[PDB]
Amino acid sequence: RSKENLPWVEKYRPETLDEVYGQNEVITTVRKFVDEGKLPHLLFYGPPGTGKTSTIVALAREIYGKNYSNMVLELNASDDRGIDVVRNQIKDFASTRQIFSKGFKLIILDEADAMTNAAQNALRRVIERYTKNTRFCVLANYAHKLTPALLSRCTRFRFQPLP
Amino acid sequence: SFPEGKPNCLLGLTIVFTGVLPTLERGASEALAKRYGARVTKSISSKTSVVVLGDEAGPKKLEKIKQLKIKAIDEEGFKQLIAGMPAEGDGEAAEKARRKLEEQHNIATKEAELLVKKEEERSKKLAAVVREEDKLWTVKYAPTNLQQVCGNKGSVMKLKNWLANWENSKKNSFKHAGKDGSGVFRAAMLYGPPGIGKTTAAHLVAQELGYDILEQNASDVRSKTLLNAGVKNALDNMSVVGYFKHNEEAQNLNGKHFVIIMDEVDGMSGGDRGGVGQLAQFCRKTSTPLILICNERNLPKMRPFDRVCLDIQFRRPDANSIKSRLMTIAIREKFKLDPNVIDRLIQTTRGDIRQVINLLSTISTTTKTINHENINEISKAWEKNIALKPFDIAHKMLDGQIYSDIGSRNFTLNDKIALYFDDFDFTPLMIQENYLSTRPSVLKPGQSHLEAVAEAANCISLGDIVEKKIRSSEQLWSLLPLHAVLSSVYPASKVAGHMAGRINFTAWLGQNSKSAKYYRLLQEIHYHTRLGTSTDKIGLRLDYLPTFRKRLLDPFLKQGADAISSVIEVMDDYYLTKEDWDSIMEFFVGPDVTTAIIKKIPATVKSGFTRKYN
Amino acid sequence: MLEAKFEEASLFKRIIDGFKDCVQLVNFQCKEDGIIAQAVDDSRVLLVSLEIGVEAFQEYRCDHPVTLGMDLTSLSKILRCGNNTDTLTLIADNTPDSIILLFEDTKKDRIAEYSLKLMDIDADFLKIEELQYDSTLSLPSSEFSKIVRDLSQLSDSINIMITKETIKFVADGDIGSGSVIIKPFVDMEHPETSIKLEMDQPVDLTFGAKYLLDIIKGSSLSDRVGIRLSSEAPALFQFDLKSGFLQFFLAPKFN
Amino acid sequence: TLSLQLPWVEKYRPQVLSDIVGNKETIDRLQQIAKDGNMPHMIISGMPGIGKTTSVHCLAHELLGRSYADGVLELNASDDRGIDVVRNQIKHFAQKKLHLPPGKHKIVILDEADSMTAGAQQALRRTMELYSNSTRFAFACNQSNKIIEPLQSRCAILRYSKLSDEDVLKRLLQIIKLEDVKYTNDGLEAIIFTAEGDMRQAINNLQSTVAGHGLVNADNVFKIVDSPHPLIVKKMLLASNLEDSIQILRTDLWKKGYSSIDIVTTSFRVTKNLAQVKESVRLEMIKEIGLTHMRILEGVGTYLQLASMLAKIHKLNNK
DNA sequence: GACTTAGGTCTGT
DNA sequence: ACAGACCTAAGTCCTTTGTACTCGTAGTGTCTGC
DNA sequence: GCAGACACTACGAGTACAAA
Ligand SMILES: Nc1ncnc2c1ncn2[C@@H]1O[C@H](COP(=O)(O)OP(=O)(O)OP(O)(O)=S)[C@@H](O)[C@H]1O
Ligand SMILES: Nc1ncnc2c1ncn2[C@@H]1O[C@H](COP(=O)(O)OP(=O)(O)OP(O)(O)=S)[C@@H](O)[C@H]1O
Ligand SMILES: Nc1ncnc2c1ncn2[C@@H]1O[C@H](COP(=O)(O)OP(=O)(O)OP(O)(O)=S)[C@@H](O)[C@H]1O
Ligand SMILES: [Mg+2]
Ligand SMILES: [Mg+2]
Ligand SMILES: [Mg+2]
């Protein structure tokens, strides 16, 4: 393969925060956040193919390094959107420490607009209680699906269509 | 606006605010009348002292006024009326109300003194475990006997009588009902709105009659296995805690036996596997009294209990009964309460003495005087938001005042959507059933009733489309607010007005069940006739059944008892049964209805037909 | 305070396992005589009374009389933690909010302290008075357990009729019925297997099955059961201990 | 970096009951119960971020003193709050014996209580009354309608309201002074306007503005926090001419990346919450947006359908 | 300004 | 005392789907005792 | 080795779906 037998959409996926274009405001603000260390709970909402997943993956790569796939809880909310995930995986990950290196924890919830209302109503306190050691990232195409409570605990960034 | 008046100026006057008043709403007028001791009733009657109507009165109420010759005034007349009349109502009717108020105050003072004496006695005992202050106002003032329960006097008397002659009924083997008639049933249910003292009444009647009380929370214990073990074993065994509780004294023979007071029976699990239907089998065989208690008796999961229990409906106590109790608790607790406020408090709480108790307990911490100045805010902050019955949703939805220019500001469109969302399964059906039985009052200039009805029907059809899209394989529940407008709000706004007759229930459910049953029967007959008939389900009913009647029932009508064989032959030509014949004869409509015909064939022909077929 | 040291922790574990499936909450009143505790069943059909005297304990000290309100399931969980040969020391401080069970082994240096939070139970100290019993029986525990468990399968009722020199248990159920009859025999060679009868007046009584298996669950405490039967009075089932017993007061069905 | 600082929402959470700004009457009553004792069962309802959890926690801490560790039981929506927790955890906690100050009692705080199952809510009814002498239950929820009426009867109903701009300004000014942040009056006003009474969002947006740009100004705040979507939706709906409304939809909504479903839903909500337009006209425009919403949810989401919806609305307004 | 059914309390004959 | 007269509290009253959640029953595997 | 005994996992029936 060598990342060359892949579709151009996947092979040209950005790997660093400097290879994401268009959303310069969001990239600069988030880079400043992570440099000063005051990174809040993020909610990237925007149209498809505007570079939200790539942005958050590059952010995890920058903050944690090359081994970001073992030290960040990346959950596809479409595949698992139950309250059981909130009780079992998300909360255990947030509460405990890290097996690899010292630091805070990141939970990247992809397509959380599919998350059930019960799951979001459960997460609205998982986000608050463990704010000492973990931070939450919520990726959304549609913000109307998401509960209003989960839209008040996360700093909102809108991803504009690419100019 | 309204001039001030001397305290209790309007005392002893029965005032009905029928007419619409430009400056005050109906609630505001009622409040400003009850501030001065006036009595407000919903019905104009012979004893109605004055009727207040500025304009826009009702023809039925107007006819009542004309017949009863009741004096009437307007809003400006009411403003003049408030100031002029003297304090405390003078007139004999005012003297009667004065005597009643003084008597109630004396009873409150006497019972407060009695409570003080009891507290002093308890302090003397303690000097010689939880402190009384630590207890809640709801439990520290809980009734210790039947003579302190507020309201539902007949209900507590009936429960006492049933439990008293339960032993005699058991001796009579429950076959004889008795004079009161409660002895035939083996179990009794107390059902009503929450907090009207059902549990308290049951506990106190069981205490007075001497039986040993066993309390089970049916919500906590609802599974069939736990219910079975515990209370099945308890139904016919004696009480060890009762045998050791001085059986040697002979006053109480009921001390050994059990009274099982089951609370929150409405929380039982449903279904045949669930225990809600299994407990009826329990009541069908009991050697000890059973007192089930529930809030929502008219709930489908609770259907099996209908015939095996004595249903006793506890109703919301009227304010007059509870005034005395609130006065005693107010005199004891050193917070000032005036009687004129009391009524609205009950209306704020909807007859829940418990929540009135808690309301006073919470509010008296900071404000020590509950008076007419702050009662409006208390009501606005403590009002019970209870989901209305579908009949009430239909009544308010098809109301002219709601969709008028002035009424729209008071009740916004969002509130109408909320009324729909209270019950999202029946309001579309209730409006469809009762949008054509109202006299409209919002007809635009140049529009008749029929045009508004047609527009409403078109909107109901669009709402049915929206409902199908909502309630199909796509499950587009995000259209639920839209289905709120198209199905309920818009047609009701189109045909808003006064209710002509009564609010009927949705007939769609019953006819839908009938259609399902008839479709099932048609499937059985069609699949029986399939081997000969080359048709579908609908074609059989449309074409063959009219012809099948002429070859099945008409020979019985004309040629006589010798038709059976021939009928049997055609029966055996399509694998029909007697049930099949009865089903086919039940599918015809209009002119060809056979219900009267099958009665007119003589019983001999029917008996011969069944005998020959068998 | 209170410092009561058991010789062995298995005894308390078996005692609690005996009567933990019938009643859930208990009150252990610790007096200078020992630990007296009764529990009324939730159905209020059975009563359990337990006395463990000072002779049972290695070293029992109590300064002011106290009551410990306890949950049987939590105590069973705690007692399961200790080893069989450990010495369990119940230690309680003034105004008790928890009881500090202390398992300790003299062979090693392992010490295990478990604090069980005390439950607040409000119930009356109902007075217990003996009466002349028409029938008093002493039977092997394992035998009685077996008849009860065999008959409970067919039906939910156990009818004990003590006719002249005969004890018959009968169960009548929807599918099938069962009867087991025992004659009284006294064996000198083994006193344990002996069957002992006293019959002032013949008795017939029907008792609930579930409470009866709850009673037979105490078979581990003693080798022999003591059954006292009176027609109109609750039946006594006694499992005797070295310094006490596990008395069960059972209520028969209406007849 | 490895470590992160506390959010100002949690760092500056009120630790005493006096710090809570809005809903003065209820807070003063809670302070009076805090001093006197004997707290009744209560249900705290309102909108997100007006200090409901903080109020109950200040009350519980002040009541129970040093006994907060044992006398107070948290149950949250993140935990399992079925009938099992009422049978096993809640019942055992309420039966527990614990010696407290003469007036105070053990406290059960059930946060996010609106999501409790019907079975658990019904089972809690008798645990509330039987053990009330020792334990007092407290519920906090956004919607009081989800809690069953039998439970509502046994407790005092305290309803919180949206925070007025003045109280939000006071709290933000206090946080501004403690954290030495540079600000302008326009920036603070924009922050309150964007928060819309949600103090949590106000503090979060203030901290984000300070972190990203360094100065609380109108430009910076509006850059980091967008102007409300319902406002531009309302402006598009209430346009005098069709072309103006089309321009608003094209530039402010479609070109800025808002999805069609969002525009249609916000249009429906703005229509039903609008007051200047008469009810009949509002209902007919609601019908048109309902047709458009059906079309969008059927997969046809384009600028053309929204434009046709606006054209129909303008035809309806133009008679 | 909806119908029937029902309860609680008073006064008059 | 007794039916009537006021007044008020209340009852009329049961449909699927798609997927997530819950709760009790039924079934399974695995540890301990004899 | 052989049988129960709780304890975990699989199955099945009931209920609610929005907005603020
Ligand atoms: N800003 C961008 N800069 C560079 N490439 C981009 C950008 N946005 C999208 N792409 C390309 O498009 C691909 C998809 O990006 P994603 O971030 O996965 O899309 P998305 O923003 O997550 O939208 P979704 O997945 O529909 S919610 C990337 O792998 C890149 O190849
Ligand atoms: N009629 C009444 N008179 C006096 N006090 C009452 C009355 N009804 C209720 N109360 C008070 O309310 C407390 C609780 O009464 P309950 O009998 O539990 O009400 P409830 O009818 O059983 O409502 P539930 O439990 O929700 S079904 C009592 O202890 C009294 O303090
Ligand atoms: N009245 C207030 N005074 C001061 N800070 C407040 C106030 N209301 C909210 N906050 C801030 O907002 C944060 C969240 O408060 P909470 O009470 O947890 O929110 P909530 O009102 O309970 O709504 P939730 O959590 O969505 S159910 C607090 O920690 C404070 O920083
Ligand atoms: Mg993506
Ligand atoms: Mg009750
Ligand atoms: Mg909260």
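Quick note: numbers on chain B are straight from Swiss-Prot, i.e. 149-237, 239-277, 290-775, in order.
Header says: electron microscopy, 3.7 Å.
Each Cβ is built from the backbone N, Cα and C atoms, and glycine gets one as well.
Around B:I357 (ATP binding site), the same-chain residues six or more apart in sequence whose CB sits under 8 Å from its CB are B:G312, B:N313, B:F475, B:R476, B:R477, B:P478, B:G512, B:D513, B:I514, listed in sequence order. The ATP binding site annotation in Swiss-Prot covers B:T299, B:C311, B:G353, B:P354, B:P355, B:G356, B:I357, B:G358, B:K359, B:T360, B:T361, B:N456.
According to Swiss-Prot, the mutagenesis experiment B:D427 to H carries this note: In cs mutant CDC44-2; causes cell cycle arrest. In this structure, B:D427 (mutagenesis position) is part of a helix by DSSP.
Using a 10 Å Cβ-Cβ cutoff, B:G436 (mutagenesis position) registers 22 neighbours. B:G436 to R appears in Swiss-Prot as a mutagenesis experiment; the accompanying note says: In cs mutant CDC44-3/4; causes cell cycle arrest.
For B:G512 to A, Swiss-Prot lists a mutagenesis experiment annotated as follows: In cs mutant CDC44-9; no effect. In the three-state DSSP assignment, the secondary structure recorded for B:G512 (mutagenesis position) is coil.
Under mutagenesis, Swiss-Prot gives B:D513 to N with this note: In cs mutants CDC44-1/5/8 and CDC44-9; causes cell cycle arrest.
Between the two most distant C-alpha atoms of the annotated ATP binders (B:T299, B:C311, B:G353, B:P354, B:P355, B:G356, B:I357, B:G358, B:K359, B:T360, B:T361, B:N456) there are 19 Å. Every protein chain considered, the tally of other Cβ atoms within 10 Å of the Cβ of B:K359 (ATP binding site) stands at 26.
Each of the mutagenesis positions B:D427, B:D513 was ranked by the number of other C-beta atoms within 10 Å, and first place falls to B:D513. For the pair B:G436 (mutagenesis position) and B:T299 (ATP binding site), the C-alpha distance works out to 31 angstrom.
Filtering of the recorded positions B:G353, B:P355, B:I357, B:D513 by Cβ separation from chain D (threshold: under 8 Å) yields B:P355, B:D513, ordered along the sequence.
On its own chain, B:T299 (ATP binding site) has B:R515, B:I518, B:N519, B:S522 as residues at least 6 apart in sequence with a Cβ closer than 8 Å to its own Cβ. DSSP assigns B:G353 (ATP binding site) to coil in the three-state reduction, placing it in neither a helix nor a strand. A straight line from the CA of B:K359 (ATP binding site) to the CA of B:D427 (mutagenesis position) spans 14 Å.
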